[PDB]
Amino acid sequence: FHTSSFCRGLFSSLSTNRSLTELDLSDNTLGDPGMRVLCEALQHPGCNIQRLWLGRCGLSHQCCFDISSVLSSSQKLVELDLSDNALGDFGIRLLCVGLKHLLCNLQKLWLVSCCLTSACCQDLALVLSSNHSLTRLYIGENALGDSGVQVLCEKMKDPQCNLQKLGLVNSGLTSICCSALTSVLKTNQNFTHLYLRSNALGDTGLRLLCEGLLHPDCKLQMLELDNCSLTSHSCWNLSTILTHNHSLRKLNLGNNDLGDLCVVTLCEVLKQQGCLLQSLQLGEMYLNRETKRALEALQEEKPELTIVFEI
Amino acid sequence: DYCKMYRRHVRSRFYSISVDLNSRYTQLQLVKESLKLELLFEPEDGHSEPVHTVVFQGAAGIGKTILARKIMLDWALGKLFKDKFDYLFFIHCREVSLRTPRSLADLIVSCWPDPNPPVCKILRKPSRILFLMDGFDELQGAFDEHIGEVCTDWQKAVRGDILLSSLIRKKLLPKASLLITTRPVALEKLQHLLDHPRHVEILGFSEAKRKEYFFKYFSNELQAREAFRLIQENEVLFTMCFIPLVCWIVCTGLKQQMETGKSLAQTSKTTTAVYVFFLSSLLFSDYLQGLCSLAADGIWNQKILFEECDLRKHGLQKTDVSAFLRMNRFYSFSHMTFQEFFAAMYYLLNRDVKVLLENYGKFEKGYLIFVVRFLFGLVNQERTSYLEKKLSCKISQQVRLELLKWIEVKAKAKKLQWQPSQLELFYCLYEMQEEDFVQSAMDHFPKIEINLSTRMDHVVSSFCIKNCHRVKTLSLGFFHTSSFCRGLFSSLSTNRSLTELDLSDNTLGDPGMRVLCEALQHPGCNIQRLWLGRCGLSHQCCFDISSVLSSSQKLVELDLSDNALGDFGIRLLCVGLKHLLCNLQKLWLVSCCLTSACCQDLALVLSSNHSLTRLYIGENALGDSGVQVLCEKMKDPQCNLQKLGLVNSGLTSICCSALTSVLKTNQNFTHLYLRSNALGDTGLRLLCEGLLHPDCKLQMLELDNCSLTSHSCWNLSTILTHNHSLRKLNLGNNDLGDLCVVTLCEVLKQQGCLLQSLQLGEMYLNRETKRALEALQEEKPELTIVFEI
Ligand SMILES: CC(C)(O)c1coc(S(=O)(=O)NC(=O)Nc2c3c(cc4c2CCC4)C=CC3)c1
Ligand SMILES: Nc1ncnc2c1ncn2[C@@H]1O[C@H](COP(=O)(O)OP(=O)(O)O)[C@@H](O)[C@H]1O
C-alpha cells in the first residue's frame, strides 16, 4: 500500500520457507518487474507454494514469460489466478508454452477479464491436448466470440480431454457456437459444469443446447443461463430437458422473460418423480399469483427442489 | 434558367452509356495517394493551395470514364455541386483534335446543346465552372517542346495541347476548376505542370460491390446468384473481377452461354484469357485482317474517330460493322482495350514486330505494353493452337523468340527509367502461362524488385517467383496482409536460390511478420539475409524471430532498425540468440526504443554466441549504466565482437573507463563509434588511457559531435604518436582550436604515424591552419583529410 528491492528482500526468504502453500497478492500494484522478481523467487526448489492468486496485480504480457518459466520449472503449483490483468492474446501465447510443458501440474486457471480476443483461443486449444491436469478453466468476460468458442470446442470434443468446468461469462456469444457446445456435450464425458450468462444465445441457442442435452451420454451437472435474453418459444425444449436429462442437477434462469405459462409448465414437469433436479433459480422477474401458488405447492410436496423464485 | 436546361440536356446525353447508366452503375473504391465522392473539393487542411487541381489514376477499364459520366449525371440530377458549383463542363481528348487550333468557346459550344450559348454571361464566375479532361493519355504529344507557349485568351484559337497546358497551370481562368482522369503510367512530367494537385487512385469493386454489379447486370436473380457462385468457384477470376470491365465481359459471356444452352462453368474454368474466350464464344479472314489493320493504323496515328478512308485502305466495307465497333459517318471502338487487343492479334495472323519493341515511348502512357500483353497472351502454345483452330488462321512463331530477345533487352539495359516497371513484365509472364519459356526468359532476373497494391499483384508475384529458379536478391513493397503474406511467402520457403530478402519500410504489421516467420523456418529456404527496417514490428514478433534463429542455421545477418522492440523484445530475442545453433554475424538494433535494462541480457549473448561479430545498438537511451554492464562482461578476450556502435546513446565520461578496459583487454574490437555523446575532454583522456596500451587493436574511433575541447589535445597528440594500429578517425563538430590543428599537423608530419584517414568537417579554421593542412597533404598524399567544410 503506497518495489523491486522490496520484492527481492521479502521473497528471498519465501523460497526457503518449507511450510507456505497459499500466497495471496490480489489488488497489489506490485508491477511487472516485481512480478518478475517473484518469479525468480518461486522457481527455487525449496518453495512449496501450491497456490498463487494475482488478481488485479497490474501485470502485462511481460510477466507471462516469467510465469511460463515458473510453470515449466515448478511441479508443486496447483491453481493460478490472473484475473483482470491485460495479458492479451500475446500473453496467452506466451503462457501456453509453459502450460503445454509435460511438467505443468496446473488444475485451476482463472483468466477472467484478461483483455483477450479469439486469436488466443487456438493456442488454448492445444493446452487441452497437451496438459491433462487442467481440470477447470474460467475464460469469461472476454471478447472471445463465436469464432474463438468454436475453435476451442472443435478441438475440445475429444473424450480424452479432461476439462470439467469451463466458463464463458459475458463472452458476447450467440447461437452460432451452440452447435459446437452441443458437440462437446454429446462427446465429452467429464464436462460437468458450464456457464453462459450475459450471452445473447436466444431460444434458438437454447434449442441447440437441448440438441446435445438430450443425448444419453450427457454428463452436464449444471448449466447457467442467467441474463441470456431468452424467451418462451423454446420452452418445450426446457420441458424436454427436464423430462429426459437424468444427470443435470442445477440450473439458472435469472433475467429471462419466460412467461407464466412457461413457469407453470416447468412446475408440472417437475411434479413427477422422474426428474432428479436438485436446484433451480428464477430470480428477478414479475410472475403471477397463480404462479406463486404453483411454486409454493411444488416446494411443499417435494422440499428437496430448492427454488430462488423470489426476487 | 440557363443552368436548369443545360443540366437537363447533359442528363439526356449521359442517361445511358443502349444500356442505362445508373441502374448498371456500381460504387467503386478510391483512396487519395477512403475518399468519399461527396467529399471531393473541400480542403481537408485550411491552407490548401487551389483545390481546383485534382488528378485521377486507374487501370484500363477501372471506370474513369464511368466516374466522369456519373459525376456529370449527379450534377445533372440535383445531387452534387448545387450549392457549391453551378456549371460543369465535359471535354474529351478524342473529340478535341490537337491538329486543329481551337478556343474555350469552341469547347463550350460543343458541350452546350445550343450552338449559341450566352458566352458573355457564362465567363464571369469561373469558381462555379469545372472542366473535365478524361482520357488524358492523348494530349502530351507535343508538351515536350511546347513548354514555353502560353495562351490566356479564352477567345484565342491555339492548338488544343498548348491551350490545355495553359489551363493546367492555372493561368487561363486561373480560379476555374479542373478534373483530370489519367492512366498512372506517365504522370512524371505532368506533375511539373501541376500546381499543388491531389492524386487520387481508383481501385474499383469490392466483394459486396461485385455482388451488387452482378445483381444489377442480369435480369434474373437466380442467374445472377449462379454467376456469383461460379465466380467464387475460380479464385483467380474472382480476384480479376475487381475491374468493372472484366465483370461486364464475364456477365455478357455468361449471358451468351446460358441463352445458347452452353454451360457456365466453362467460363469459370477459363483463366487469364477472358477476352479471347469471349470473342470465341461471340462468334471471315478478310474481316479479321481489315479490322486488325484498322486497329494497328489507329495505334500508329493515335486516331480513334476513324473515317471511311481507313476502311477503304484496309479493305473494310460497309457490312463490316460489329458489336465491338460503333457507328455514330463516324467509326469508333466501344472500349479502347478492345482496339489494343485487335492490334495485338494483328501481328500474328506494317507487320514487322520491331515497331512494338522499339517505338514504345512515342505515345504518352504507353498503349503498346497493353497491346504487347495480349501478344504474350496469344503466343502461348495452347492459346496459339486454339486461335488457329478456332479462326482457321496461322500464327507466326519467330515473334516468340523476338519477344524473348526483347525480354533480355529490358532486363539487362542500363537506362531503365524510360522502360515501364518490372511488374508489367510479371503481368506479361503470368498472362502467357507457358512454363518452359517463362523459366528460360526469367532466369535473367538475379535481383527482383516489385511493389504490390492489389490481389492481381500478389497472384502474379506468387506465380512468377514460384517459376523463378536463379534469383538472389528479392525486395517487396506492400503499398496500400496475413493472407497476402501467406500466399507470397509459401513459395519462398520452396525457393532454393534466394539469399537476400528486403522488406524495409513495408508496414506488413506484426501478424504478417509472424507468417513470414513460419515461412522461413522451413528447411527448404536458403535466405542468409533479412532486413526489416521500419517494418512497424513490436515485441510480439520477437518470439517468432527467436524461434526462426533457433531453428535456422543459414541466416547470417539481420536488421531490426526503427521497430519499437523494447527491452522486453530484446529479452525475447536473446533466448534465440543464445541458442547454440544461431549463426548470426551482423545485428542491427538502431533506434529500437531500448533502455539500459536490456543491456544485461545482450551481455550474455556475447558469451553464448561467438558468431556475432559486429553489433549496432546506437540511437538508444542506453546510458552509462547499460554501457558499463555490457563492457564489464565484454572484457573477456574470448569475446568475438568487433564493430560495436553507440551513436547518440546519451553517454558521458563515466562509461569511458569501461571502454578503456575493453580496449586494454580485447584483441578483436577493431571499430567503435561514439558520435553525439557528451564524452568531453575527460572522456577522451579516459579513452586515451587504454588507447596507448601496446595490446590495443582499435582500427577506428569516431568522435563526431562529441562536444570536445582543446584541453585534452595533448592526449590526441599522444594517441597519434604511440598508437601504431589506429588507422582512421573523426572529429566533426569539435571545437579544437587552431593550436590543436597545427599540433595535429606537426605530429602527423613524422614517419612514425601510420594514420591513413582523418576528418575535420564543419569548423572555422585559420589561413595558417589551411596552409599547414595543404602542406601536410602535399608531402604525404596518403593521409586523406576532409578538413574542408
Ligand atoms: C503497374 C500497374 C499499377 O499495375 C499498372 C500500370 O499501368 C497499368 S494500366 O493502366 O495498363 N491498366 C491495366 O493494366 N489494367 C488491367 C489489369 C488486369 C487485367 C486487365 C487490365 C485491362 C484489361 C484486362 C489485371 C491487373 C491490371 C497498370
Ligand atoms: N461504376 C461502374 N459501375 C458499373 N460498371 C462500370 C463502372 N465503371 C466501369 N464499368 C464498366 O467498365 C466499362 C467502361 O470502362 P471505362 O470507364 O471506359 O474504363 P476507363 O475509365 O479506364 O476508360 C463499362 O462496360 C462498364 O460495364
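We number each residue from 1, going along the chain as drawn.
Structure determined by electron microscopy, 3.5 Å.
Including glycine, each Cβ sits where the backbone N, Cα and C put it.
As annotated by Swiss-Prot, ATP binding site applies to B:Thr26, B:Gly58, B:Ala59, B:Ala60, B:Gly61, B:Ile62, B:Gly63, B:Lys64, B:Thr65, B:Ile66, B:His335. The C-beta environment of B:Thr65 (ATP binding site), restricted to residues of the same chain at least 6 apart in sequence and closer than 8 Å, consists of B:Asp134, B:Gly135, B:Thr181.
Among the sequence features in Swiss-Prot, the mutagenesis site B:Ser127 to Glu (Swiss-Prot position 291) is noted as follows: Mimics phosphorylation state; despite this, does not promote activation of the NLRP3 inflammasome. Counting only residues at least six positions away in the same chain, the Cβ atoms of B:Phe85, B:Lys175, B:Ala176, B:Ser177 sit under 8 Å from the Cβ of B:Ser127 (mutagenesis position).
Under its mutagenesis entries, Swiss-Prot includes B:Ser127 to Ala (Swiss-Prot position 291) with the note: Abolished phosphorylation by PKD/PRKD1, leading to prevent NLRP3 inflammasome activation.
Per Swiss-Prot, mutagenesis B:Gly512 to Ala or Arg (Swiss-Prot position 754) is noted as: Increases interaction with NEK7. Counting only same-chain residues at least 6 apart in sequence, those with a Cβ under 8 Å from the Cβ of B:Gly512 (mutagenesis position) are B:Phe478, B:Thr481, B:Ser482, B:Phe484, B:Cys485.
Here the residue is the original one, but Swiss-Prot notes a mutagenesis experiment at this spot, B:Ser561 to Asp (Swiss-Prot position 803): Mimics phosphorylation state; impaired ability to recruit NEK7, leding to decreased activation of the NLRP3 inflammasome. For B:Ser561 (mutagenesis position), the Cβ neighbour count at a 10 Å cut-off comes to 19, with all displayed protein chains included. Secondary structure at B:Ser561 (mutagenesis position), taken from DSSP and collapsed to helix, strand or coil, is coil.
Neighbour counts of Cβ atoms within 10 Å were compared across the binding-site residues B:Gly61, B:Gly63; the minimum falls on B:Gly61. In the three-state DSSP classification, B:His335 (ATP binding site) falls within coil. Cβ environment of B:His335 (ATP binding site): B:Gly61, B:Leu245 lie under 8 Å away, each six or more residues apart in the same chain.
Put simply, B:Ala59 is the one of the binding-site residues B:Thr26, B:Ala59, B:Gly63 whose Cα lies nearest to the Cα of B:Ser561 (mutagenesis position).
Close to ligand 2, meaning a Cβ under 6 Å from one of its atoms, are these of the recorded positions B:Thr26, B:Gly61, B:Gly63, B:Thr65, B:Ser127, B:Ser561: B:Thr26, B:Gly61, B:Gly63, B:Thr65. Only B:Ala59 of the recorded positions listed as B:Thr26, B:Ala59, B:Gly63, B:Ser127, B:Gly512, B:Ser561 bring a Cβ under 6 Å of any atom of ligand 1; the order follows the sequence. In three-state terms derived from DSSP, B:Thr65 (ATP binding site) belongs to a helical segment.
In sequence order, B:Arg183, B:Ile202, B:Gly204, B:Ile243 are the residues of the chain that are 6 or more apart from B:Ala59 (ATP binding site) and have a CB within less than 8 Å of its CB. Among B:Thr26, B:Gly58, B:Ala59, B:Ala60, B:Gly61, B:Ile62, B:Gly63, B:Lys64, B:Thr65, B:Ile66, B:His335, the residues given in the record as binding ATP, the maximal Cα to Cα distance rounds to 18 Å.
The local packing around B:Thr26 (ATP binding site), expressed as other Cβ atoms within 10 Å of its Cβ over all shown chains, amounts to 21.
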